[PDB]
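Participant: This structure is in structure tokens; I'll ask about it shortly.
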Amino acid sequence: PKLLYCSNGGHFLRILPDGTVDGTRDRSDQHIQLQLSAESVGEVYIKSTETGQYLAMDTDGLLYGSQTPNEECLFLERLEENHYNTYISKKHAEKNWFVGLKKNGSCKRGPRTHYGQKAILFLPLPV
């Protein structure tokens, strides 16, 4: 029962019911309560506790909400040097595509992500 805070512009990661991932700063928002559930070690699904949608990155690197689970919904967790976390699309691990948000709280597509950005750091917060 966790919130994922993005260091970049200070948004909590948010899966809107229509599949559009983005960020909000509103703590009472329903769609930010997430559940991180480990398949293997350092291999998680990221799910909304409010819609049951799964976070997923498609072929273009666009993050969306997946209504059912699958290959695209798995992400590689890495704890970073501070207390923050990065998350790679397992299905696109080679392409080194992270979950990330821009500074205005919008999805920063995989292609345009990379290491050393503040877009890709997230701080899990127990709700």
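For chain A, we keep the numbers from Swiss-Prot: what you see runs 26-152, in order.
Here the Cβ of each residue, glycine as well, is placed from N, Cα and C on the backbone.
Annotations per Swiss-Prot:
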BINDING   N33  heparin binding site
MUTAGEN   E102 to A  No effect on integrin-binding. No effect on integrin- and heparin-binding, loss of FGFR1-binding, defective in inducing FGF1 signaling, cell proliferation and cell migration; when associated with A-109 and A-110
MUTAGEN   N110 to A  No effect on integrin-binding. No effect on integrin- and heparin-binding, loss of FGFR1-binding, defective in inducing FGF1 signaling, cell proliferation and cell migration; when associated with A-102 and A-109
MUTAGEN   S114 to A  Decrease in LRRC59-binding
MUTAGEN   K127 to E  Reduced integrin-binding; when associated with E-128. Defective in integrin-, heparin- and FGFR1-binding, and defective in inducing FGF1 signaling, cell proliferation and cell migration; when associated with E-128; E-133 and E-134
MUTAGEN   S131 to E  Decrease in LRRC59-binding
MUTAGEN   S131 to A  Decrease in LRRC59-binding
MUTAGEN   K133 to E  Loss of CSNK2A-, CSNK2B- and LRRC59-binding. Reduced integrin-binding; when associated with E-134. Defective in integrin-, heparin- and FGFR1-binding, and defective in inducing FGF1 signaling, cell proliferation and cell migration; when associated with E-128; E-133 and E-134
MUTAGEN   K133 to A  Loss of LRRC59-binding
MUTAGEN   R134 to E  Reduced integrin-binding; when associated with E-133. Defective in integrin-, heparin- and FGFR1-binding, and defective in inducing FGF1 signaling, cell proliferation and cell migration; when associated with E-127; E-128 and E-133
Participant: Counting Cβ neighbours within 10 Å across all chains shown, tell me which of the recorded positions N33, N110, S114, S131 comes out on top.
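Facilitator: Of the recorded positions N33, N110, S114, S131, the most buried by Cβ count within 10 Å is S114.
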Participant: Out of the mutagenesis positions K127, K133, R134, give me the one sitting nearest to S114 (mutagenesis position) by CA distance.
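Facilitator: Going through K127, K133, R134 one by one, the Cα closest to that of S114 (mutagenesis position) is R134.
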Participant: Roughly how many angstrom lie between the C-alpha atoms of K133 (mutagenesis position) and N110 (mutagenesis position)?
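Facilitator: That comes out at 16 Å between the alpha carbons.
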Participant: Return the member of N33, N110, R134 nearest to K127 (mutagenesis position) in space, with distance defined Cα to Cα and candidates limited to these recorded positions.
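Facilitator: Of the recorded positions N33, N110, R134, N33 has its Cα closest to that of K127 (mutagenesis position).
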Participant: Using CB atoms and a 10 A radius, I'd like the single residue among the mutagenesis positions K127, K133, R134 with the highest neighbour count.
Facilitator: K133
Participant: Far apart in sequence but close in space: which same-chain residues, 6 or more away, have a Cβ under 8 Å from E102 (mutagenesis position)?
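Facilitator: Same-chain residues close to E102 (mutagenesis position) (Cβ under 8 Å, separated by 6 or more) are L61, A63, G67, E68, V69, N110, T111, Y112.
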Participant: Please report the Cα separation of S131 (mutagenesis position) and the residue listed as 'heparin binding site' in Å, rounded to an integer.
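Facilitator: Cα-Cα, rounded: 11 Å.
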